[PDB]
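Peer 1: Once you've had a glance at the structure underneath, I'll fire off some questions.
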Amino acid sequence: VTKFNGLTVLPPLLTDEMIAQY
Amino acid sequence: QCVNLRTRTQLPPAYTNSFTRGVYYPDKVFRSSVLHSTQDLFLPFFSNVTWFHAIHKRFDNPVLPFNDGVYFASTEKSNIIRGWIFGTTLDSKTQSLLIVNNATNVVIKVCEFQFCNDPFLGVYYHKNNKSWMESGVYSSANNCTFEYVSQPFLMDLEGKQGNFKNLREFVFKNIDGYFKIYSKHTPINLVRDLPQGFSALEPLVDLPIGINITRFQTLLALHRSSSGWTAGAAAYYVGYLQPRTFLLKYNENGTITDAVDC
Amino acid sequence: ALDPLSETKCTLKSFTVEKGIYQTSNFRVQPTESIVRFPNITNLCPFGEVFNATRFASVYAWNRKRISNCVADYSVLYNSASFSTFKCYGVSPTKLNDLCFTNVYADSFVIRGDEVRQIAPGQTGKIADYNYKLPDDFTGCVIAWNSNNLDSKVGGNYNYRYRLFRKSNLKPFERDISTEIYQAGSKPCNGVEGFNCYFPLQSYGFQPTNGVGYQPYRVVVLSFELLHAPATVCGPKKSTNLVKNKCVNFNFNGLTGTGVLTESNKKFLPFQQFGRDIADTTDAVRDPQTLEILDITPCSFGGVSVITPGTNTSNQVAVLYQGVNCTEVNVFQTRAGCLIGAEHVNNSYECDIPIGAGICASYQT
């Protein structure tokens, strides 16, 4: 599986390492 | 001057196929590792191009149209084409654009040139000590309106033996009075007077002229050991721009590697 | 605008804030300076060749030098310090360097001191009408340099002459070097001077003992022409140095915007100036004077968030600048942004007030 005009990408609450622990 | 070349004979309108020629950078922008679409004037792929021969009487030198821009592809070794003419009347009546390459500096001017009936950029009286030295494309000119000179350089006007190993392709376009010019020079291994593959013609110079043009003429290099002159073996092609849409694949370094006609 | 807590109440339109995280404003770095670049302004036209010519042409045969295809630095009009009278019409001399033109001419001649007034737009006179007329729409300049010690000779310098008579006045910038005999009365002159017939040309009385009004003055008129055609000669453009790693504006030869300049490994061809991304937005540029490729990182910005417990608990509050590092600034950097007003701990607890990237906040002893 594969900007500056007020556009911004927020991150997720859970990181990929935290998903794997579940 | 007044008498045309007696060894001039018009060939029929022959033509061959142009696979992927006529590609050029439509702007001075850098883009890399992308694929950009654009709508401008280009050569439609796999289109026909008018062939022309130059040799002692198969010698073509007509006045062809320039309604929408044209192309050139000179299969040559001694640089048979040493210049061009551009304008509407191509005489001293209206303003006429002239381009000349004396192997040292490209001269560009716009004057009421009194061109000969069969203009040329040839030589004569080469009985001994030729050395590819010059020895009168227009009678006189005045009321000039533009002048420009390229940087110093050196062009190999000398003839060579064997298969053709040089190819020059150009584009001539009038962008709202700015007579933009593109160019490219690469080696070749000639097979049928027009090698195939892919390339891109970089811009050469911007010319803020602002003069309407509707026709043009090639200035072939003649020689003689105005009427009873001779010419060497050479040939070139002519194309015509058309408003087609194209894709432009840029590599990591920003060079156009391929294209697709929509 | 007192404290970030009050920005929350004005945001929610409530005098009481519940527990959670709330957005209030948008951080944005304003520009501090501005960069103005342009290619080199060398290759100047030699205006000193005319304003300080070793010898000047006569008045009835005034000489003209065409100026085209160069950078016309008009500062020589005043900085030369080699003139007695200097005046301009329409456009000031300090603004000519910013104005581009289609054609420019330098009309030079040597006239008497009293005749310097005749070099003016719409003015009539022996020199204005018969030798060199100016149009009413003249927007150029004129400089008269007293040459009493140079262009003078005892008994009269015969190399400088002018036209005193002519059957019809001349047009603006028109030259007439003919020797046709002028007719005054009803008699025919027969190509020779006689009764009511005079020669059209006359020599000047330039001598070293002449007064201020009769001495020779090297006059030069800088004529301008702004036609419909594209401009061919313009003056030098103003520019400054480069500012890097700072939020600044951009005014390049063919690029404008706002951002931060940094060195990069990109490369522009000799026939390329500025780049673009997939979204037609500029992200690179080559300097028109220096040989360098500089990426344009835009000025930082991001939404401002406040992290507060309930109003009934405490008014101590943290602040989060989403998507930016700690620049303006009890400080801690995260992968979501710079958090100020909170102390990091190596322990782990249940997430009460989320932030991002697994980080969470709470109010505890």
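Numbering, chain C: per Swiss-Prot, residues 292-620, 641-676 in sequence.
Header entry for method reads electron microscopy, 3.4 Å.
Including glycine, each Cβ sits where the backbone N, Cα and C put it.
Dumping what Swiss-Prot says about this protein:
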{"type": "VARIANT", "residues": "C:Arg346 to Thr", "note": "In strain: Omicron/BQ.1.1, Omicron/XBB.1.5, Omicron/EG.5.1"}
{"type": "VARIANT", "residues": "C:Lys444 to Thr", "note": "In strain: Omicron/BQ.1.1"}
{"type": "VARIANT", "residues": "C:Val445 to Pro", "note": "In strain: Omicron/XBB.1.5, Omicron/EG.5.1"}
{"type": "VARIANT", "residues": "C:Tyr453 to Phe", "note": "In strain: B.1.1.298"}
{"type": "VARIANT", "residues": "C:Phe456 to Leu", "note": "In strain: Omicron/EG.5.1"}
{"type": "VARIANT", "residues": "C:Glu484 to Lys", "note": "In strain: Beta/B.1.351, Eta/B.1.525, Theta/P.3, Iota/B.1.526, B.1.1.318, Gamma/P.1, Zeta/P.2 and Mu/B.1.621; May enhance affinity to human ACE2 receptor"}
{"type": "MUTAGEN", "residues": "C:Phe490 to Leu", "note": "Increased resistance to neutralizing antibodies and human covalescent sera neutralization"}
{"type": "MUTAGEN", "residues": "C:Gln493 to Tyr", "note": "Reduced host ACE2-binding affinity in vitro"}
{"type": "MUTAGEN", "residues": "C:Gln493 to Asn", "note": "Reduced host ACE2-binding affinity in vitro"}
{"type": "VARIANT", "residues": "C:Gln493 to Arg", "note": "In strain: Omicron/BA.1, Omicron/BA.2, Omicron/BA.2.12.1"}
{"type": "MUTAGEN", "residues": "C:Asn501 to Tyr", "note": "Increased binding affinity to human ACE2"}
Peer 1: For the recorded positions C:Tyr453, C:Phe456, C:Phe490, work out the Cβ neighbour count at 10 Å and name the residue with the minimum.
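Peer 2: Each of the recorded positions C:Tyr453, C:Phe456, C:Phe490 was scored; lowest Cβ tally within 10 Å is C:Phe490.
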Peer 1: How many Å lie between the Cα of C:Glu484 (variant position) and the Cα of C:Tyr453 (variant position)?
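Peer 2: About 18 Å separates the two Cα atoms.
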Peer 1: State the three-class DSSP label for C:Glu484 (variant position), counting H, G and I as helix, E and B as strand, and everything else as coil.
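Peer 2: Assignment for C:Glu484 (variant position) reads coil.
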Peer 1: Within 10 Å of C:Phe490 (mutagenesis position) (Cα to Cα), which of the recorded positions C:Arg346, C:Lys444, C:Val445, C:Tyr453, C:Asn501 do you find?
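Peer 2: Within 10 Å Cα-Cα: none.
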Peer 1: For the recorded positions listed here, C:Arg346, C:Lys444, C:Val445, C:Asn501, which shows the highest count of neighbouring CB atoms within 10 A?
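Peer 2: When each Cβ's neighbours within 10 Å are tallied, C:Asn501 leads.
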Peer 1: For C:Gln493 (mutagenesis position), what residues in its own chain, 6 or more apart in sequence, show a Cβ-Cβ distance under 8 Å?
Peer 2: C:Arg452, C:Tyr453, C:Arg454, C:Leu455
Peer 1: In Å, rounded, how far does the Cα of C:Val445 (variant position) sit from the Cα of C:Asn501 (mutagenesis position)?
Peer 2: 10
Peer 1: Considering only the variant positions C:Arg346, C:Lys444, C:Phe456, which residue has the minimal Cα-Cα separation from C:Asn501 (mutagenesis position)?
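Peer 2: When the Cα distances are compared, C:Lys444 comes out closest.
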Peer 1: For C:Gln493 (mutagenesis position), which of the three DSSP-derived states applies: helix, strand, or coil?
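Peer 2: Reduced to three states, the DSSP call for C:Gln493 (mutagenesis position) is strand.
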Peer 1: Could you tell me the C-alpha distance between C:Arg346 (variant position) and C:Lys444 (variant position) in angstrom, no decimals?
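Peer 2: So the alpha carbons of C:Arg346 (variant position) and C:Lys444 (variant position) sit roughly 14 Å from each other.
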Peer 1: Reported as an integer number of Å, what is the Cα distance between C:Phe456 (variant position) and C:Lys444 (variant position)?
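Peer 2: About 24 Å separate the Cα atoms of these two residues.
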